[PDB]
Amino acid sequence: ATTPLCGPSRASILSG
Amino acid sequence: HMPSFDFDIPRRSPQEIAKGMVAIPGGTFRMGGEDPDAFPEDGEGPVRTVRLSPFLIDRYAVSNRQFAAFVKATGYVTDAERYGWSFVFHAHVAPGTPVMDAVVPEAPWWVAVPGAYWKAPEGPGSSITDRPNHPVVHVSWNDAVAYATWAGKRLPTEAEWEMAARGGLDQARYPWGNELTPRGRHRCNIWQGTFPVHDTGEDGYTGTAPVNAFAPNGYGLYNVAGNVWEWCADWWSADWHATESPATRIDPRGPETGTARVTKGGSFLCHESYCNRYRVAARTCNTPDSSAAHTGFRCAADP
Ligand SMILES: *C(O)c1ccccc1N
Ligand SMILES: [Ca+2]
Ligand SMILES: [Ca+2]
Ligand SMILES: [Cl-]
Ligand SMILES: [Cl-]
Ligand SMILES: [Cu+]
């Protein structure tokens, strides 16, 4: 639906 | 880039540095891709002719045994150890292993696992005793640069990586040619089956494979496609390389600033139905202190 993700980043899990 | 370490750089001879490396002569190649199915946000295009100075590049991704020797010699602490966790694929987390509730948006198959790091790649209770010659994983871009510097080397630029990975073929889809499994033989370690639900392991592996698995490409490099993503030196962008200039076409180094560094090659998780990113023109990125169970690196060196 959005661009497939192959590289999981530490920044990506920060949410509130 | 200007890193900082707490170990001195040891003296090494040119013959020591070059062991296990191949000398790529100076010349030109056509970098990039024009597959109509490429994701625009990846910036695989344009196809362009790039000239590179001669360089050396590792035949194999850096192995656990090699990384262990670096850590032995230096006391280096990896980013995953400082943070206390790293990303593990869901199917590889042993039941009962404590896990964080963290969610990678769009990618629920990634699990943040306290205590997962290069020597315990699935978290507490796992080890690398049976994987000495597998690629080291859970190494961030910082860790890779630290190892490379200690080894008397550096990371390849994206263009160096791609020239070497293409192995002397002009604009082929994969390192070895245009067919994924020529003659019915698997040539790389990627996913088979239904991602992310079930990996059939048809190619022999449902995790990393030894760094010398499968046949090499025409320049003698192993597992440039599949196995693990490989960190490159460049900052990521989707369009810096669309400009036509000496900076983007002669020994290109990528944009001078950015937020994520380039990764090349695909991994044991890539599949045509999801990312299709094991083609040699493919590219993505990750932030430089990030680490994951499917990401490692190989080194390059100036001659
Ligand atoms: C969404 O666009 C999506 C989701 C899964 C796989 C591919 C793509 N393009
Ligand atoms: Ca596989
Ligand atoms: Ca690879
Ligand atoms: Cl094919
Ligand atoms: Cl398949
Ligand atoms: Cu992928």
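Every residue number used here counts from 1 along the chain in the order it is shown.
If you check the header, you will see the structure was determined by X-ray crystallography, 1.2 Å.
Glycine is treated like the rest: Cβ placed from N, Cα and C.
The Ca(2+) 1 binding site annotation in Swiss-Prot covers B:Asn189, B:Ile190, B:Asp203, B:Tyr205, and the record cites experimental evidence as its basis. In sequence order, B:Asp203, B:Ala225, B:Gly226, B:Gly266, B:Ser267, B:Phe268, B:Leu269, B:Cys270, B:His271, B:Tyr278 are the residues near B:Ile190 (Ca(2+) 1 binding site), counting only same-chain partners six or more apart with C-beta under 8 A.
Swiss-Prot lists B:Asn223, B:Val224, B:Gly226, B:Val228 with the feature Ca(2+) 2 binding site, giving experimental evidence as the kind of evidence. There are 29 other CB atoms within 10 A of the CB of B:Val224 (Ca(2+) 2 binding site), with all protein chains counted.
B:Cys270 (mutagenesis position) falls within neither a helix nor a strand when secondary structure is assigned with DSSP, and so counts as coil. B:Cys270 to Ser (Swiss-Prot position 269) appears in Swiss-Prot as a mutagenesis experiment; the accompanying note says: Abolished formylglycine-generating enzyme activity and ability to bind Cu(+).
The Cβ neighbour count for B:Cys270 (mutagenesis position), using a 10 Å radius over every protein chain in view, is 26. Swiss-Prot lists B:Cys270, B:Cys275 with the feature Cu(+) binding site.
DSSP assigns B:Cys275 (mutagenesis position) to coil, not to a helix or a strand. Every protein chain considered, the tally of other Cβ atoms within 10 Å of the Cβ of B:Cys275 (mutagenesis position) stands at 22. What Swiss-Prot notes for the published mutagenesis of B:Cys275 to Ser (Swiss-Prot position 274) is this: Abolished formylglycine-generating enzyme activity and ability to bind Cu(+).
Checking the binding-site residues B:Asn189, B:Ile190, B:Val224 against chain A with a Cβ-Cβ cut-off under 8 Å leaves no residue at all.
In sequence order, B:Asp203, B:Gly204, B:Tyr205, B:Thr208, B:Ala209, B:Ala213, B:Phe214, B:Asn223, B:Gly226, B:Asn227, B:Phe268 are the residues of the chain that are 6 or more apart from B:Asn189 (Ca(2+) 1 binding site) and have a CB within less than 8 Å of its CB. Taking the centroid of the Cβ atoms of B:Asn189, B:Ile190, B:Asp203, B:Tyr205 as the Ca(2+) 1 site, the other same-chain residues with Cβ within 8 Å of it are B:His186, B:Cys188, B:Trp191, B:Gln192, B:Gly201, B:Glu202, B:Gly204, B:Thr206, B:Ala209, B:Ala213, B:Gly226, B:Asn227, B:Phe268. Annotated pair B:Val228 (Ca(2+) 2 binding site) and B:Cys275 (mutagenesis position), C-alpha to C-alpha distance, rounded: 14 Å. There are 32 other CB atoms within 10 A of the CB of B:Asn223 (Ca(2+) 2 binding site), with all protein chains counted.
Here the C-alpha separation of B:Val224 (Ca(2+) 2 binding site) and B:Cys275 (mutagenesis position) works out to 17 Å.
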